[PDB]
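Trainee: Can you keep this structure in mind? I'll have questions shortly.
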Amino acid sequence: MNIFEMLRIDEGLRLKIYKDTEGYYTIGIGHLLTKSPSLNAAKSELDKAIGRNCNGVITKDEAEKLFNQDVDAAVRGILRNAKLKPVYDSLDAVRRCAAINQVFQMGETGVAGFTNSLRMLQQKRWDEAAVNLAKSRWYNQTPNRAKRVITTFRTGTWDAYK
Ligand SMILES: [Cl-]
Ligand SMILES: [Cl-]
C-alpha cells in the first residue's frame, strides 16, 4: 500500500464533473474544481487545469496527472506549515500517509485547527489522539473514511485498508 492507492480508495475516480460530499464540483480523483455553484465556473476551472476545452470530461491519464500534482501539493503544503511539519516529521511512514490523506481532504487550513490532536500524535499517544480526532465535524460528516484514517493513525498499519 502507498499514499496513491490509499487515496484512490478514499476518493474514487470519476471522469465527468461531479459534486463531492459537500456538494462542490470536483472531478477525477477528488480534484476540487470550485466551491461555486455555477457549473460553468466549474468547467472553466477544469479547462484551465487541463489545458484544453474539456467540456466537463477528462481522460484517465489527465485524472492521474491531476492526482499526481495534488498529492505533491498536499505534501509540500505540509512541509511548509510550521505547525504541521514538526508533527509530520515525527511520524513513521504509514502514519505519514494518514496525515497526507487528511490534508488532501481538508486542506492545510482544516487540519491546522486540530491542535490538540496534533499535539497528541506528536507525543505518540495513539489511542488518545484517535478519540480526539473523532470529536470533529470531519468524522461526523464522513465517518467511514474518517474511521479508516483514524485507525491508520492509531495503529500504524494498513489494516483499515485491508
Ligand atoms: Cl493543473
Ligand atoms: Cl465516509
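Cβ atoms here come from the backbone N, Cα and C positions, even for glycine.
According to Swiss-Prot:
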type     : residues                           : note
MUTAGEN  : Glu11 to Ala, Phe, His, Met or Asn : Complete loss of enzymatic activity
ACT_SITE : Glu11                              : active site, proton donor/acceptor
MUTAGEN  : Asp20 to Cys                       : Nearly no effet on specific enzymatic activity
MUTAGEN  : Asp20 to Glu or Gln                : Loss of 99% of enzymatic activity
ACT_SITE : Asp20                              : active site, proton donor/acceptor
MUTAGEN  : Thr26 to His                       : Facilitates transglycosylation more effectively than hydrolysis; covalently bound substrate
MUTAGEN  : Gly30 to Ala                       : Almost complete loss of enzymatic activity
BINDING  : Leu32, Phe104, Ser117, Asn132      : substrate binding site
MUTAGEN  : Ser117 to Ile                      : 500-fold decrease in enzymatic activity
MUTAGEN  : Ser117 to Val                      : 50-fold decrease in enzymatic activity
MUTAGEN  : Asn132 to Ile                      : 5-fold decrease in enzymatic activity
Trainee: Could you give the Cα-Cα distance between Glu11 (mutagenesis position) and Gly30 (mutagenesis position), in whole Å?
Mentor: 5
Trainee: Please list, in sequence order, the residues in the chain of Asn132 (mutagenesis position) that are at least six apart in sequence and whose C-beta is under 8 Å away from its C-beta.
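Mentor: Once residues fewer than 6 apart are set aside, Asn132 (mutagenesis position) is near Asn116, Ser117, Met120.
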Trainee: Let me know the DSSP-derived helix, strand or coil state of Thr26 (mutagenesis position), please.
Mentor: strand
Trainee: For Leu32 (substrate binding site) and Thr26 (mutagenesis position), determine the Cα separation and express it in whole Å.
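Mentor: On Cα coordinates alone, these residues lie 4 Å apart.
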Trainee: Grab the substrate binding residues from the record (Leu32, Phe104, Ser117, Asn132) and give me their largest CA-CA distance in Å.
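Mentor: Largest Cα to Cα distance for the substrate-binding set is 27 Å.
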Trainee: Can you tell me which of the mutagenesis positions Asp20, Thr26, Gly30 is spatially closest to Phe104 (substrate binding site)? Compare CA atoms only.
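Mentor: Result for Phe104 (substrate binding site): the nearest of the mutagenesis positions is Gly30.
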Trainee: Drop a 10 Å sphere on every Cβ of the mutagenesis positions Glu11, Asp20 and tell me which sphere holds the fewest other Cβ atoms.
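Mentor: Fewest other Cβ atoms within 10 Å, among the mutagenesis positions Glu11, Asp20, is found for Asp20.
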Trainee: Over all shown protein chains, what is the count of other CB atoms within 10 A of the CB belonging to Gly30 (mutagenesis position)?
Mentor: 19
Trainee: In whole Å, how far is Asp20 (mutagenesis position) from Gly30 (mutagenesis position) when you measure between their Cα atoms?
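Mentor: With the alpha carbons as reference points, the distance is 8 Å.
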Trainee: Which ones in the same chain are close to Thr26 (mutagenesis position), with CB under 8 Å and 6+ residues apart in sequence?
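Mentor: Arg14, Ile17, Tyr18, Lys19, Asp20, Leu32, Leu33 - these are the non-local Cβ neighbours of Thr26 (mutagenesis position), listed in sequence order.
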Trainee: Can you tell me how many other Cβ atoms are located within 10 Å of the Cβ belonging to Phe104 (substrate binding site)?
Mentor: 24
